[PDB]
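Right, one structure below, let's go through it.
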Amino acid sequence: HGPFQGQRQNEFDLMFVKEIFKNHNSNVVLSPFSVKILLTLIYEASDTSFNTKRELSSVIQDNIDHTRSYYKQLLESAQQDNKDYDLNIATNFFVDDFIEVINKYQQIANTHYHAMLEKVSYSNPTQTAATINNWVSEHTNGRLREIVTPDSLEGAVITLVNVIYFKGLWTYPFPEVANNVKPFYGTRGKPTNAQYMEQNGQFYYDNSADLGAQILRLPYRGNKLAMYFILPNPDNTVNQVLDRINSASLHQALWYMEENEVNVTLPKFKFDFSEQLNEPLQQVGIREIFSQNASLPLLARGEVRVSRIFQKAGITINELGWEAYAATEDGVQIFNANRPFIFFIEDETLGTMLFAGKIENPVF
């Protein structure tokens, strides 16, 4: 198939990614597309969906039948059960026992958004925490084990939880080298060390003058997903490249990529990232759903609102792929990621930004 040739609907994704990155000096990984699913579930729960209505608008498509078929299509493309990779997006409302969940709402949540709702007693936060964390494990094959503590449930009535799980094999795996530690030149402070992997191959690549960054595409098996790496030039920082990234400028930067011989050096890393999404959503202007005027009348039989939104994701990158442990294996450009960089995972048939993140200090 090759890289995506259409126009991505990534305005919200990039706005939100930027807000998260600007508030963390660490490694980050999240699923921007999954945050849009969450917002659309909340939109479906509001009577407005026939000011909460206005903010949630780069996410809505704004007729409700088009919205559901859109998200349902993109979810099923990304998760499509297949032999080459495993991807699961899981979303649950954990609802206090006194709330009557409307059955037609459970129906649309499962049908179009691959989401569910579950009753808990928040008067027993220890029990509730355990229930939510066992759900996370069940739906990420144990890769993630916990997302909340009793203390993070204090005062909660409805908690909305999203996790994502991905296992994928590189189309072009790296050779395994036993001992390949080298320096890594982080943004702040003296250099660290990281374990690296290196290969030569044919990859879509450009040195973007517009963004001040090299861009590299490493595809996964299955003719659907690929990982993009944006490596700021040495004169530039991740934060400067980020300020240059927007829907149009990222569109053009990918547009300019073509297949080239590239020597690729990447650090290996493994981490998870969890975030309560209320504050960053409010920072990007999504405020009414957290206000005293928020309501969920199409979800909860009548006033209640979402208390807290949580998202977590794990990432493991090595020679074989993403969470991969077994496999089957001169004008060269040099892409040597020994400085911080940005990455994302895209459904190349539709443009979906399934994962986004940055590496500030790679630890494996």
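Going by Swiss-Prot, the residues shown for chain A are 26-75, 81-91, 93-333, 339-365, 375-409, listed in order.
Placed from the backbone N, Cα and C atoms, the Cβ positions cover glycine too.
Some features that Swiss-Prot has for this protein:
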- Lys198 to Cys: 6.7-fold reduction in CLIPB9 inhibition without affecting the interaction with CLIPB9; when associated with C-359 (MUTAGEN)
- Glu359 to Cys: 6.7-fold reduction in CLIPB9 inhibition without affecting the interaction with CLIPB9; when associated with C-198 (MUTAGEN)
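Comparing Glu359 (mutagenesis position) with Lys198 (mutagenesis position), their Cα atoms are 5 Å apart once rounded. Once the 5 unmodelled residues between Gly333 and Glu339 are set aside, the endpoints remain 7 angstrom apart, Cα to Cα. Within the same chain, residues at least six positions away from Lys198 (mutagenesis position) with a Cβ under 8 Å of its Cβ are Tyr116, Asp117, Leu118, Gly357, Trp358, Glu359, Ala360.
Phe75 and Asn81 flank a stretch of 5 residues with no modelled atoms, and their CA atoms are separated by 12 Å. The secondary structure of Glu359 (mutagenesis position), as reduced to three states from DSSP, is coil rather than helix or strand. Counting every protein chain shown, the Cβ of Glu359 (mutagenesis position) has 20 other Cβ atoms within 10 Å. The chain break between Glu365 and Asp375 spans 9 missing residues, with the CA atoms of the two ends lying 24 Å apart.
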